[PDB]
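Participant: Submitted below is the structure of interest, expressed as structure tokens.
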Amino acid sequence: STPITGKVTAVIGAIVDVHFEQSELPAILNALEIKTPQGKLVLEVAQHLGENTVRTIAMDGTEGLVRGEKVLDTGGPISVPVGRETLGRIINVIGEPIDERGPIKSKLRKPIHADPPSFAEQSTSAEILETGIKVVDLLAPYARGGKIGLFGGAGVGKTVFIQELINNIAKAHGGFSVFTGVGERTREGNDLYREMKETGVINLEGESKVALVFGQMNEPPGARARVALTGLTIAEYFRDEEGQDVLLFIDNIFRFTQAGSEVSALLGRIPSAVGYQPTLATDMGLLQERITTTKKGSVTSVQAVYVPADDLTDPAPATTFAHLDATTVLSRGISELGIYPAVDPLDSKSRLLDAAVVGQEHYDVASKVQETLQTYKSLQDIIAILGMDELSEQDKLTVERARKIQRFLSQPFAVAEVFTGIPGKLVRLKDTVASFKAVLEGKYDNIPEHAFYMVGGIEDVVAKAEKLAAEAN
Amino acid sequence: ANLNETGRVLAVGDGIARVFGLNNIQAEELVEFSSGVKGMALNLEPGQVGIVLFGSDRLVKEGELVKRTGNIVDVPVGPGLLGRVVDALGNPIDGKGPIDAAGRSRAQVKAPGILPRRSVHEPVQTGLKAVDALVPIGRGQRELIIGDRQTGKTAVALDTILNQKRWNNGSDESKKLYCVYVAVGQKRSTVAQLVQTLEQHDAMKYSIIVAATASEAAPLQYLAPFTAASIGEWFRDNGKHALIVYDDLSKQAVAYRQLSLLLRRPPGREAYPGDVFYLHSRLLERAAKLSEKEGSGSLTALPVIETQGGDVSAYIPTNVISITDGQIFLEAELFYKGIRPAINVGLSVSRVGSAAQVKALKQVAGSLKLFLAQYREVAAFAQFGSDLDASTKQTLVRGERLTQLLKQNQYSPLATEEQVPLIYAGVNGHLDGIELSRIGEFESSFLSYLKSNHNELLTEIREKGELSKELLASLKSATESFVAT
Amino acid sequence: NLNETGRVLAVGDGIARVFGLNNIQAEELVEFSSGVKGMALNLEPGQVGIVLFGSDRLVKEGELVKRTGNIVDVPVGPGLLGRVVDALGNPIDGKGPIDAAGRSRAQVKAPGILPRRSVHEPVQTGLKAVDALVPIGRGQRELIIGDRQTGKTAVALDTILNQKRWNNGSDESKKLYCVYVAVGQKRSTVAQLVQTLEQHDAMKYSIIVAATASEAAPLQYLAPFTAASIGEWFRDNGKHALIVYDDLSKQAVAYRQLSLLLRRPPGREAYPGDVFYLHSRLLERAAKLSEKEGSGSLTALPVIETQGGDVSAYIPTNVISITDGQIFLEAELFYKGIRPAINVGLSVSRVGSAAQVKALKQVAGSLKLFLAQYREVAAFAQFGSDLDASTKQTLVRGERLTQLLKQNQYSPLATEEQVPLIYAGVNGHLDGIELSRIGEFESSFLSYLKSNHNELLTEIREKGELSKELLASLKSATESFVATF
Ligand SMILES: Nc1ncnc2c1ncn2[C@@H]1O[C@H](COP(=O)(O)OP(=O)(O)OP(=O)(O)O)[C@@H](O)[C@H]1O
Ligand SMILES: Nc1ncnc2c1ncn2[C@@H]1O[C@H](COP(=O)(O)OP(=O)(O)OP(=O)(O)O)[C@@H](O)[C@H]1O
Ligand SMILES: [Mg+2]
Ligand SMILES: [Mg+2]
């Protein structure tokens, strides 16, 4: 019928050259297959060398290939199954399951390469996306269909902060989530999957809420630079089909740029500034632009960021930040004070922190909180040297005020119910703004500081103050 | 198989295509493939031809059919583009139906000769006080907007457009100033929301939008500035005035260095090709003031450049500065201290400002720029805490008052008539006595004092646009009397 | 034949390009008329590029070459223990032919996501500054990064020696076979390194894969993978194997050489794009197999040599990104006396307590604290006694806590001997003792316990924990010795 065959003519590293029949060469970015003792080899088209010969990039090992072997053409770019059947399933860049849970019985299969939504389909107004964390909605809110930067490695409970956003949104917006790992450490990938089954974000017997698509580091650049697109595709499905506020997690956006750099390196393309690929600028957009809010649904991206040599002048970071709308930083010094999550109020900033966006009230309320903490950070010197008595009636007041606000930021994670044992809470933007608004006015100066630690709601704050005081009697 | 107007694709990759044939094709001539993708013969060799791809190479297969357009790449130009959003090709992307173009112009036009030109002399109120006082812009000037990420680079260009509404709604034509915004390498949402703000302020009626998103192929971002330029050149030749803003040219060069490196070209500084200068050069030159014989039309340009860590010594930046007629640097430090717009008077410059500035401002603001320049030198030299003399201290008190007076909120454009009064007080020193925390409220309260009382002065500076020897005295006695109370 | 044979078209730079072998596999071995063998890494339509394992003086033009039909393979199994083999796996010590239990391909795929377990089995290195501060786990990838002549090998070397505590025992799930991978080191060095392990009776369970600098580049390329398989054997069969790559830096250089000579695209610092794929496909091979897989485990200690502390370099950045922690070493710290000079500030471990004995964890949780505050108040130590008492207390501890970590080379201590020293340090029973006698303190203190409180030490060795009873018994025994001292 329509069987397309070719023959390998060149093998150089992850770069393989196949020869097809005249006027029958598959287009570019397609998917070629080769028979291998393990399973099969996948080759993504890249260039048409000429003379009925095309150059593709290997998506797996190339050791063993021999000049002449047949090469099948799927005819279309790499495909990944889409649907509720991917939830709670480990999927690789090729789109095949590796969780040993059998084949993913899906109805449809979308390609990894998709054109960015049109200008007319774009929204004309940015709205805030209620997450479920006071430290977020009040300080650095998440933009609906925007890009958020997550800083800080292990030790700050990064993983714990991720599974959280997946639960909250699943209960408030009921939108699923998609985790994508580019050059993910096989070690961490294991502990992640397992942890997710312990928290409840992923249930085998019941219903999962988030789909996993890891791209091991021991994989060739070809696959590494496509992992992101694989996870994006699955997410766009629930945006255009079910129209949900899906969250796409990428860890880490840095290895995605590195991946491209190795690929473009082998192809022969000349190295740009700092060594990165010239095409870097366009690639970044072929991923960030696809993540937006449409008239049907929306996709919010929560991707980590790595700063090469603690330098922001570097192209990779420079280019990434150009799309970021908010940044949730996770400092060690924050979790050191017993503050969970370890979100840093000072570093966490958002491009939707204006009165023309969150309202004049929300604005002023958030601004005062930052002002209270800012002046408190500078007093952390004269206080630990000459005592606290070294403050005026107005200074000493704000100081005792900040002590409550900083602690009040903390929030019990509903996902870490089996970890701590304490019932988690889901604070809404409606109550959050009203909470701090009443603290600033100074309506709880007689209330103990411990009454604001790990408090779900303002109403619960007083509920705890009464218990602590009763136990003292 | 006519190897004279059509050929076959020999190879494709890296965004370039080598077609065989097309013996009657012109240099840099638009073309189309079997898939419908438009290209351009950037180079001609014996036995083959180089074509750039304006779309994804996925759609270009090896061995397809290639037809020629017979005309160089051009874009629809006319008054019908007003209120309409198009791309690099000139096609509508908003979905309000096809564009009503009066004609078609080449994408690559040569700048007007030396003879058919005149020095700029027509002020262009930006609405910003600190701007139209230190580094004013005139019809036909090329004012650069350099600054780091999130410093308010577009915030100065955007407010300018909204302030033009004061003359665009008038009857007279020579007063109106059309606007043409250019977005290249930006996000979809970023532009969409940008358009929405224009509609809220009802400024889209007299503005044209050209799109070159990052998702779009590099070349689109490369040709976007040139084409968008021709859109506004039309108004110039018709004796009208236009205003085009590139946001931003720095990304373009990056997009171009891509095709530059892909086509195997010896790398230069920061991996930019040696011909990167001719890029922005050929583009800016097409913005000037024509002679009266031409139509007395003009084309003001506002290119934007993004630097790193406040480095104006970079390559791309300097290349632009050696073309534009002045810069408006936006330091981040001043931006965080509240000082917004964060205009750094130290690096800000205007090569043809006084020539195109209102005489009412030239009189009240004398040597204000140089003073501020020397201000930061003595201010940053006394910030150690050391005690100084009366001479340096006196200049240090007056400098601070002026610095705070330059500050201004966004979306709050002020008439020249309203700006003149504020500058006068600063130089004289009436503000010196005034508390530092009362400088803001004072401005809003001082303007009301003139409207409620000395309104006649406002109406005189409006029409005349110059302060006579008599009005100068009536003004002094009117401010001094207010400073006392 | 032309299909199983080929003719040398050109030879040089240890790389000869042959014509023919139309059925040869990728990275497959081949044999020349002379006897020297090579493997084809590049498979071109016309010719085939093949690297050499020996001098290119043997290979001539037109010479005949035949296939081997086998990929780079090395013999694995328990027979290697106590031997010294080269990259290929041949004997070089002169102890006779090797007795392997099978072969494994140089290139093996890392264990999948599912067949693994969170590391939980500690790898006692016998280094106080390590097992206390940066704990290592069976299956972890801890990186030994540091400048030249800093003590990188010392760390690993002591680790191996510290294994006589379990390998000469009876239980297998407790032992740990050591596989050292000499890359780019002169023979004299290897011959000595080996001679040290023998004088300590460590060769009984150590495998040396020597890859001297004089040997062909590819040998230095395959060495790490060769040795990798050898250890995996132990891992697959349900055991424990420790492999130390010393050093990966030299490996990359070798690989760079082959890649350049073969005319492959040069990247940052002349390293091909697949250089990262090299180490990532090596380190990921070591892990912790689950209970179903055999509970086997392979630990990796890769060594990287920086150039003046530059951890920002290409190669280091790659390695540091893949591993799971670093044992950064600085020459400066070495000069002061702090040996091994393990920068506590930088040295980190992502697994941490997960793989550390609870007997030591109970006294180490706090030791990271004091040291942390010590580095912050280290400048004060240089000033007069005008320092308040609060900060002064920190200095008293730090000086002594830092003095305790100083451990002589070739002198590993068991956990039963570490806990007593850490416990006395943390509480502060040494603060009264002079900072000059801290060294002899360890000697006389250990000998004391092993004669009067031997029952306590042995309970810590077996239980691995410290009950409220021991915590009190240990404290009483300490205060008693400090008193009599
Ligand atoms: N005069 C001002 N007063 C207060 N806020 C301002 C002022 N000017 C700009 N801003 C704020 O700065 C924010 C950043 O937007 P802006 O476009 O000014 O930055 P930019 O440097 O132009 O960014 P880009 O160059 O990427 O477009 C705006 O959302 C605006 O609210
Ligand atoms: N713990 C220690 N105690 C005393 N001396 C030590 C210790 N560790 C290392 N040395 C000294 O270090 C020298 C060799 O250091 P080492 O081999 O550990 O560094 P290296 O990482 O191998 O550097 P190179 O890359 O040059 O081999 C020897 O002369 C020895 O005296
Ligand atoms: Mg801007
Ligand atoms: Mg060494």
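All residue numbers given for chain C refer to Swiss-Prot; the residues shown span 61-545 in order.
This deposition comes from electron microscopy.
Cβ coordinates come from backbone N, Cα and C, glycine included.
The ATP binding site annotation in Swiss-Prot covers C:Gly206, C:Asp207, C:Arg208, C:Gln209, C:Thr210, C:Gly211, C:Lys212, C:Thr213, and the record cites similarity to another entry as its basis. C:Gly291 to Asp appears in Swiss-Prot as a published mutagenesis result, with the remark: In ATP1-2; growth-defect. Among the mutagenesis experiments that Swiss-Prot reports, C:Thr383 to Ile is described with the note: In ATP1-1; growth-defect.
If you look at the structure here, what lies around each of the features I listed?
Facilitator: Neighbour count (other Cβ atoms within 10 Å of the Cβ, all protein chains): 25 for C:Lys212 (ATP binding site).
There are 28 other Cβ atoms within 10 Å of the Cβ belonging to C:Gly291 (mutagenesis position).
When secondary structure is read from DSSP and collapsed to three states, C:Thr383 (mutagenesis position) falls in the coil class.
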Participant: Filtering C:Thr210, C:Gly211, C:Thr213, C:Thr383 (recorded positions) by proximity to ligand 4: which pass a Cβ cutoff of under 6 Å to any of its atoms?
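Facilitator: By the Cβ criterion, which requires under 6 Å to ligand 4, the hits are C:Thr213.
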Participant: So which one is it: of the recorded positions C:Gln209, C:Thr210, C:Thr213, C:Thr383, which has the fewest other Cβ atoms within 10 Å?
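Facilitator: Comparing Cβ neighbour counts within 10 Å for the recorded positions C:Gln209, C:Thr210, C:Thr213, C:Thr383 gives C:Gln209.
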Participant: What does DSSP say about C:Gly291 (mutagenesis position): helix, strand or coil?
Facilitator: helix
Participant: What is the set of residues, excluding C:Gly206, C:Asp207, C:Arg208, C:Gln209, C:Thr210, C:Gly211, C:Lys212, C:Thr213, whose C-beta falls within 8 angstroms of the centroid of the C-beta atoms at the ATP site?
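Facilitator: Nearby residues not in the site list: C:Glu365, C:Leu389, C:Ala391.
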Participant: Ten-angstrom check, please: count other Cβ atoms within 10 Å of the Cβ of C:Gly211 (ATP binding site), all chains counted.
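Facilitator: Summing over all protein chains shown, C:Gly211 (ATP binding site) has 22 other Cβ atoms within 10 Å.
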Participant: Quick one: of the binding-site residues C:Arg208, C:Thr210, C:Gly211, C:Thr213, which has its CA closest to the CA of C:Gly291 (mutagenesis position)?
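Facilitator: Minimum Cα distance from C:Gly291 (mutagenesis position) across C:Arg208, C:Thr210, C:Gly211, C:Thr213 lands on C:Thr213.
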Participant: Among C:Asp207, C:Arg208, C:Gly291, C:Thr383, the recorded positions in the record, which have a C-beta under 6 A from ligand 2?
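Facilitator: The recorded positions passing the 6 Å Cβ test are C:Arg208.
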Participant: For C:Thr383 (mutagenesis position), identify the closest of the binding-site residues C:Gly206, C:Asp207, C:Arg208, C:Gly211, C:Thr213, judging by Cα separation.
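Facilitator: Nearest in space to C:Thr383 (mutagenesis position), counting only the binding-site residues, is C:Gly206.
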Participant: Does C:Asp207 (ATP binding site) have same-chain partners at least 6 apart in sequence with Cβ under 8 Å from its own Cβ, and which are they?
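Facilitator: Those within reach of C:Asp207 (ATP binding site), by Cβ under 8 Å and sequence separation of 6 or more, are C:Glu365, C:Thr366, C:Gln367, C:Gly368, C:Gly369, C:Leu389, C:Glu390, C:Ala391.
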